[PDB]
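Each remark here refers to the structure printed beneath this line.
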Amino acid sequence: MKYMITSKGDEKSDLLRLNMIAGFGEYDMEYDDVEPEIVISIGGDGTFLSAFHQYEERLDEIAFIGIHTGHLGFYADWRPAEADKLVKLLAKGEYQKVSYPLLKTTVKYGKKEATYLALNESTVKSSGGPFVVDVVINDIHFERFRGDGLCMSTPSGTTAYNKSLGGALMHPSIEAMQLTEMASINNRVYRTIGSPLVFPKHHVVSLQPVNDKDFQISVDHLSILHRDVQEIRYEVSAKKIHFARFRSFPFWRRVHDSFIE
Amino acid sequence: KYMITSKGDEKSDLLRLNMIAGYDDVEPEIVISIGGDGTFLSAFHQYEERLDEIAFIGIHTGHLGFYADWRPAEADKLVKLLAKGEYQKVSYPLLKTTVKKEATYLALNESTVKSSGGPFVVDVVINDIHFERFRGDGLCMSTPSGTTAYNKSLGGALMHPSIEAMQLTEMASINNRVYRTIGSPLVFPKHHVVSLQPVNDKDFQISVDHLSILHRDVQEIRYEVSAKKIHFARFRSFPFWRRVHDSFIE
Amino acid sequence: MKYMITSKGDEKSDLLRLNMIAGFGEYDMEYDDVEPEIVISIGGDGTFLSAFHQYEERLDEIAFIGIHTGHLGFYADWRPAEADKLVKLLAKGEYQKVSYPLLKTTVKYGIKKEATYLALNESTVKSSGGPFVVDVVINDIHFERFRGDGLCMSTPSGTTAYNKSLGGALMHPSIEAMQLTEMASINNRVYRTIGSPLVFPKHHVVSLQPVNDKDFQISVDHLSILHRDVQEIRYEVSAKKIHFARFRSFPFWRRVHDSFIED
Amino acid sequence: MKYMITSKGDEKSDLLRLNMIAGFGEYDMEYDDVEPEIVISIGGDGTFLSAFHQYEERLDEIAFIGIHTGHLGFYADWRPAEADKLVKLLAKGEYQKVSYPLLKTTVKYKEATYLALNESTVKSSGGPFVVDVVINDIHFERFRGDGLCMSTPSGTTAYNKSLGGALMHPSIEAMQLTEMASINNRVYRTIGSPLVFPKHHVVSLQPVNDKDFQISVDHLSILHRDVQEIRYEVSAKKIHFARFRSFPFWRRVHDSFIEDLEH
Ligand SMILES: Nc1ncnc2c1nc(SCC(=O)NCCc1ccccc1)n2[C@@H]1O[C@H](CO)[C@@H](O)[C@H]1O
Ligand SMILES: Nc1ncnc2c1nc(SCC(=O)NCCc1ccccc1)n2[C@@H]1O[C@H](CO)[C@@H](O)[C@H]1O
Ligand SMILES: Nc1ncnc2c1nc(SCC(=O)NCCc1ccccc1)n2[C@@H]1O[C@H](CO)[C@@H](O)[C@H]1O
Ligand SMILES: Nc1ncnc2c1nc(SCC(=O)NCCc1ccccc1)n2[C@@H]1O[C@H](CO)[C@@H](O)[C@H]1O
């Protein structure tokens, strides 16, 4: 079937890429980056994130595969030494499909509205000065946050930025999103919950401005300034990312190999 | 068929009599606790063996609770609604705790394991696979509704009770070279089993909600999301996040 | 004696400043914004920081005073209504001086030459763009390889500021120290970090050395500027201290209490 | 001169103890268990703590030495392979002294006084733990949780670290208060951040309802009936260590929490 391979850009990934593509020269596999049915990323989780957003329009017809030329990643969990075995197993078709939840981020202005999908997380920070927003949960005011910013994470994203912010780790089979605080000043004037908050499906977390209406909104690796922001809504997306499962690599093992060892 | 449990004070017992006027203590379909969350926990453990046939209602004679959701003065209209049978049931996940014949426990809030005198050292096994060797005060495994309790004080995350899961938090982990721990709270879905296996000392203080019993000769402690759920009789709409807001945000 | 007054800029602070200047004119006082012996800040902590750095070359000959026109600040102790008595007590010279420690920040490059900075609150180091990875070297000895958003080194009086939000401990400003806090460390097996905040005494030097990227966004009391081709960033408790004119007794722990607990 | 050796109690520590005693017999070393000038601890930090409390009445004339028979300890930083060198180094008399601060714990109900090398904690003797935290004779907060931990500087790497407290170099004469599983709701508002107090600062813990508190000192956990006040302050007493080679505190922190590549 149709496939394509993205590379980190360094000699390790570029050479491994060409070596794998040559491997598909012995099987009924056509190279196509317009409408691929299988996308292989080579490099790191960051590289994998670029590959996700490169085809966030064809998520339902694409099985992603991650290969790390450096250290182990939670998305790039295949070693380059197993690149040969992957090609053969992929060319045959003996693989299952695993799906992870995604984060929907909607931004309203005072035009229209913009929506974004995140595989890891979405963060909102200030355009320079102090970051002050109201946190509205299901059309109900919850807290007035003051600090550096807020981070809404996917379940698979919990092991990334979320973890460094003291967030909890969630098994990606759990369809949910997690909100963590970034350097919250927690005084009497600005009282926040402190604890990370985990939200289920169909729950909407709305971030509404108080004074300044310009915000730095990041989606995974990408980050851009949004001016005249009226509202920033978070909810678990109805869209999912599909992985190609060849072997059995448990989420918790992957957590163990990263942080415990 | 219904029944009413009281805290023990004069106000709760009086309200119990004042509500009983508007009864099966063996085969109940409606259990009404009068007191607080702690009192509610007692009513839960009194009927663990028929949770699929019982809806619970909490009345807080003191401060607002996460289980006791009704005000004392609102007991007048509560009877007329619980008699018509016009109510929908809300289900919360529970935590199963097996100790190893073997003893199994059900918790509405959380279950914790600490050493009965001395250092607490345990191997954390996740799905038959070693994850970390823990050394410290202990570990806490919390239900979603229990996250607002001890879990929160231990730095755990708050999660909505509609999410079927359990959350593991640390209790003063030393987290060094010998005993490297994850630090982060861990949230496990259904059918995931966390196993605690001793290294030397096999005597542990195991607590289930309000009950803290001492266990000797422990070989394994298994944690997983129970197949049973607790049902609440719902009349009005009280959002979980509102209860969280009212409790901590003020 | 010689003095000057800085203002937040709003109508309130500007008005109070003019009235204090006229008040001072009734005594043996002279306005001098070049070589003052007393510097008065009217506004908030942020206003106080600007005044601090405006005269950081004369910290040895200046006694600072802070007046908060809004909410109570850790540096701005005095209320606007007390400005009257404050003028009189200043003119008589009826006050003692209290000193807080400062943080020295040295930036070395590859050879332009060298740059040093004094901090009243804290000094942070983050990346210019991309992963922030540095080697933390304590007194010439390697301690950890840090990956994350950045690192924050706080003065004692700075511990109630950014340091606190980052989980740092609150430290009484009579203690001559500096506290290093992590900013979202990844803390995995490759980049294992201590996690805990570190409190260093005087003469202890913390060296942040680049692993790959030599460009860093360095901030000193929210004065964040881009430093390129950085070879080393050294942290140590300065020998210079900021001096406060003391009249009444406003305990540090009460300032903390009134600001975070209840007032 | 006069020396003594305490052992962990196991086969390895008992043997090493006898081995050193035999070695000292070759030099001018007198073994005395009631009036030693140098106390050697063989085992772990726990064994070191017992040795401290065993001779806490004569801290003025005793220099302590720790040997860890297991993993590296913060007090027991000598390894068994270096035992031969220690005996010779002790007999030679060539060593300087290093002093660490201690925590004074006063319990008022007649007045009970305790000294802590690591820390002192106050938990509940059953039921909710609710106390009023008073700093220098003024209310600071009302705490509710599992308990509170007051740590020495050298104690910060112990229980204090696990509770999220900051690591502090023992050259700093201070004490650090950390919260143990606090409840932060609409009723009980605490500072959250660990607090570092200098000398001459008193932290008083006063009961709200329950007067029975489980007080621990380094690990002598004792139930105290009818408590009116628990006072915390930096002691004037200090523990003295015998120094021969350079083994930095931060190195000990590094080798214990980060990594130890040569072991
Ligand atoms: N999250 C913080 N919580 C407490 N205090 C902070 C924080 N952040 C900062 S400055 C770093 C920064 O850019 N933070 C993001 C925007 C922000 C957010 C809140 C307050 C000021 C600025 N300071 C203090 O602000 C002083 C600047 O006037 C600095 O010295 C920091 O101590
Ligand atoms: N401290 C973090 N610990 C774990 N993971 C993080 C972190 N920070 C980030 S992105 C936030 C950021 O720009 N931080 C400035 C320094 C930095 C550090 C790492 C990667 C990129 C940039 N991600 C993950 O990086 C992914 C982009 O490749 C994002 O999706 C975050 O999950
Ligand atoms: N979690 C702790 N992490 C580091 N260190 C601790 C801790 N806990 C303690 S004592 C508190 C206690 O009894 N905890 C029960 C479980 C436990 C677990 C490990 C070690 C001792 C005890 N200390 C240190 O134990 C020393 C006694 O040998 C005390 O001085 C504490 O510093
Ligand atoms: N630090 C904690 N913050 C929040 N909640 C806690 C904590 N600790 C506990 S149990 C351990 C302990 O020492 N608790 C004293 C507080 C308490 C609270 C309610 C009822 C009895 C006692 N729980 C909850 O107490 C419930 C018993 O009613 C248990 O289910 C814990 O979740």
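Residues 2-23, 31-108, 114-263, in that order, are what chain B shows, numbered as in Swiss-Prot.
If you're wondering, the header gives X-ray crystallography, 2.3 Å.
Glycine is treated like the rest: Cβ placed from N, Cα and C.
Noted in Swiss-Prot for the protein shown:
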- B:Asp45: active site, proton acceptor (ACT_SITE)
- B:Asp45, B:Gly46, B:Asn122, B:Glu123, B:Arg148, B:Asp150, B:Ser158, B:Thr161, B:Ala162, B:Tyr163, B:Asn164, B:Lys165, B:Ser166, B:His223: NAD(+) binding site (BINDING)
- B:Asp45 to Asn: Only minor changes in the structure and a 10-fold decrease in the kinase activity (MUTAGEN)
- B:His223 to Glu: Twice less active than the wild-type. Its activity toward DTA is increased 2-fold (MUTAGEN)
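Recorded features from Swiss-Prot, shown on the structure.
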| residue | record | DSSP (3 states) |
| --- | --- | --- |
| B:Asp45 | mutagenesis position | helix |
| B:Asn122 | NAD(+) binding site | coil |
| B:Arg148 | NAD(+) binding site | strand |
| B:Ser158 | NAD(+) binding site | helix |
| B:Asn164 | NAD(+) binding site | helix |
| B:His223 | mutagenesis position | coil |
Binding residues B:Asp45, B:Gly46, B:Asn122, B:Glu123, B:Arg148, B:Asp150, B:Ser158, B:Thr161, B:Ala162, B:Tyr163, B:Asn164, B:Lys165, B:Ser166, B:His223 (NAD(+)) - maximum C-alpha distance in whole Å: 31
Rounded to the nearest Å - Cα separation of B:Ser166 (NAD(+) binding site) and B:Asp45 (mutagenesis position): 17
Of B:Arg148, B:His223 (the recorded positions), the residue whose Cβ has the fewest other Cβ atoms within 10 Å: B:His223
Modelling gap (7 residues), B:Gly23/B:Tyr31 Cα distance, angstrom: 11
Between B:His223 (mutagenesis position) and B:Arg148 (NAD(+) binding site): CA-CA distance (Å): 24
Between B:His223 (mutagenesis position) and B:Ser158 (NAD(+) binding site), the C-alpha gap once rounded to whole angstrom: 15
Local Cβ density at B:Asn122 (NAD(+) binding site) - other Cβ atoms counted within 10 Å: 27
Straight-line CA separation, B:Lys108 and B:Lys114, 5 intervening residues not modelled, Å: 7
Among B:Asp45, B:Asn122, B:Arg148, B:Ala162, B:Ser166, B:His223 (the recorded positions), residues with Cβ under 8 Å to chain D, listed in sequence order: B:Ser166
Tertiary neighbours of B:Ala162 (NAD(+) binding site) (same chain, Cβ under 8 Å, six or more apart): B:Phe74, B:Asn122, B:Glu123, B:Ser155
Binding-site residues compared (B:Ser158, B:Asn164, B:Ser166) - highest count of Cβ atoms within 10 Å: B:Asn164
Sequence-ordered binding-site residues from B:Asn122, B:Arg148, B:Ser158, B:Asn164 with Cβ under 6 Å of an atom of ligand 4: B:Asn122
Cβ-Cβ distance under 8 Å to B:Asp45 (mutagenesis position), same chain, at least six residues away: B:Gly66, B:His68, B:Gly73, B:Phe74, B:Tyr75, B:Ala76
